[PDB]
Amino acid sequence: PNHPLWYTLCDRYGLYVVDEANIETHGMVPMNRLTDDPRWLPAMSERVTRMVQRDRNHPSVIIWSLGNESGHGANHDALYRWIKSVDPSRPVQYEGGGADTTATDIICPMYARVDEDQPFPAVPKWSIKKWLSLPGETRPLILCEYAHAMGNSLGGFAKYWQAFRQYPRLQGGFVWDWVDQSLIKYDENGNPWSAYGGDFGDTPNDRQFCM
Amino acid sequence: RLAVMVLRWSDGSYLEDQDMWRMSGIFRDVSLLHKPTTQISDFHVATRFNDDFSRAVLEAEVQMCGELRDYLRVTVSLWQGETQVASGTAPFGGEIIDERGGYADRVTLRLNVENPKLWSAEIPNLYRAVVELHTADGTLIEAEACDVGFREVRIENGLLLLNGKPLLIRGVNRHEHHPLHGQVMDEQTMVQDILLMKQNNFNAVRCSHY
Ligand SMILES: [Mg+2]
Ligand code: NA
Ligand code: NA
């Protein structure tokens, strides 16, 4: 959840917001180790319930998110239903566990390609055109993350938009991302330069992946 | 002496506007068929399966015309080569269907078949069903028969399934056409077509359009 002024600004200027619970357990093995654990349900529930209680009156918020990159656990299913029960006015989405689990109203993959399948075990990233029409599938597809804009990038961005316009149930996505997370450091003469992972003696680090 | 007056055009022609040569005549076989007075007038064969296709029920509805009699029986037997796999015999008289009763002139036979060999374009496993109309002590009136393929066709979860597996149709449309005989079909040409189609990885044909 963002600084509270963010939502006031989105209400007034006019932007659709996905409000997202502060829950990410990416580094766990497997990714759902905590979120399938009933011991961690209370701690996870507070991150979801307190966001909803805080932000539920903002018109800019149109979709709730259960968090990010935390696999799919039974804790997600419980909190999905909690939101559906207390706030029926907004769909709930969540990408974890393969982007089309029972904890999401929207097929919301990250970095699924337009035409090319990436059939990873358990959590495949189907081509978005294919994904919509898998047997039994009816939901809208909106990429929670796509077109990773790292450095000289956004190659093939037009391919996404051609498909978005041609397919009714492809209703877009959210580019990753808005702003380089570079930090400012200063040389001997006081000249500022842009720093990234590792430039603060921080180790282990992931170098330029923050930009 | 038979006299047949064939008309090229009829009200029927309004429903026969297929994209093909417009021809006319007696272009398929003519035959004479002798049936007894008491006769098999219809029969329907259905095959139902359990979830894993390890069990089947062959269900055969048989209808008769002629005089209804207590001594009349229908036997449906199922054959795999020269081996009889299943057999059922019953007097006429279907289950009650409404306030006025049932079909006295019909009977439904049900044969159990364990581990049936299944029919597909890949392996066209066939059984022979013989439908015998006969007297209680086994005097034959007449027999009809057909080839039986145990297969289930269903649409589930948006997929066309044959024997529980999603089909991929390698199909072609085929008109009945011969460059010399027009729209008269013969066995040799039909077989030639089938072999060529199969040799070229087709598994399906549409009877375009009749
Ligand atoms: Mg036409
Ligand atoms: Na669209
Ligand atoms: Na990053």
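Swiss-Prot numbering applies to chain B: residues 184-393, in that order.
According to its header, the structure was obtained by X-ray crystallography, 2.0 Å.
Cβ atoms are placed via backbone N, Cα and C, with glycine included.
For the mutagenesis result B:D202 to E or N, the note given in Swiss-Prot is Causes a significant decrease in binding affinity in the absence of monovalent cations or in the presence of potassium ions, but only a moderate decrease in the presence of sodium ions. When secondary structure is read from DSSP and collapsed to three states, B:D202 (mutagenesis position) falls in the coil class. Around B:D202 (mutagenesis position), taking its Cβ as the centre, 7 other Cβ atoms fall within 10 Å, counting all chains.
What Swiss-Prot notes for the published mutagenesis of B:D202 to F is this: Obliterates all binding and catalysis.
Residue density at B:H358 (mutagenesis position): 13 other Cβ atoms are found within 10 A of its Cβ, drawing on all protein chains shown. Among the sequence features in Swiss-Prot, the mutagenesis site B:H358 to D, F, L or N is noted as follows: Less stable to heat than wild-type. Causes significant destabilizations of the first transition state.
In the three-state DSSP scheme, B:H392 (mutagenesis position) falls into the coil class. Sequence-distant neighbours of B:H392 (mutagenesis position) (same chain, 6+ residues apart, CB-CB distance under 8 A): B:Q201. Record note (Swiss-Prot) on the mutagenesis of B:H392 to E, F or K: Essentially inactive unless very rapid purification. Causes very large destabilizations of the transition state.
Among the mutagenesis positions B:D202, B:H358, B:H392, the residues whose Cβ lies under 6 Å from any atom of ligand 1 are, in sequence order, B:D202. The separation of B:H358 (mutagenesis position) from B:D202 (mutagenesis position), Cα to Cα, is 10 Å.
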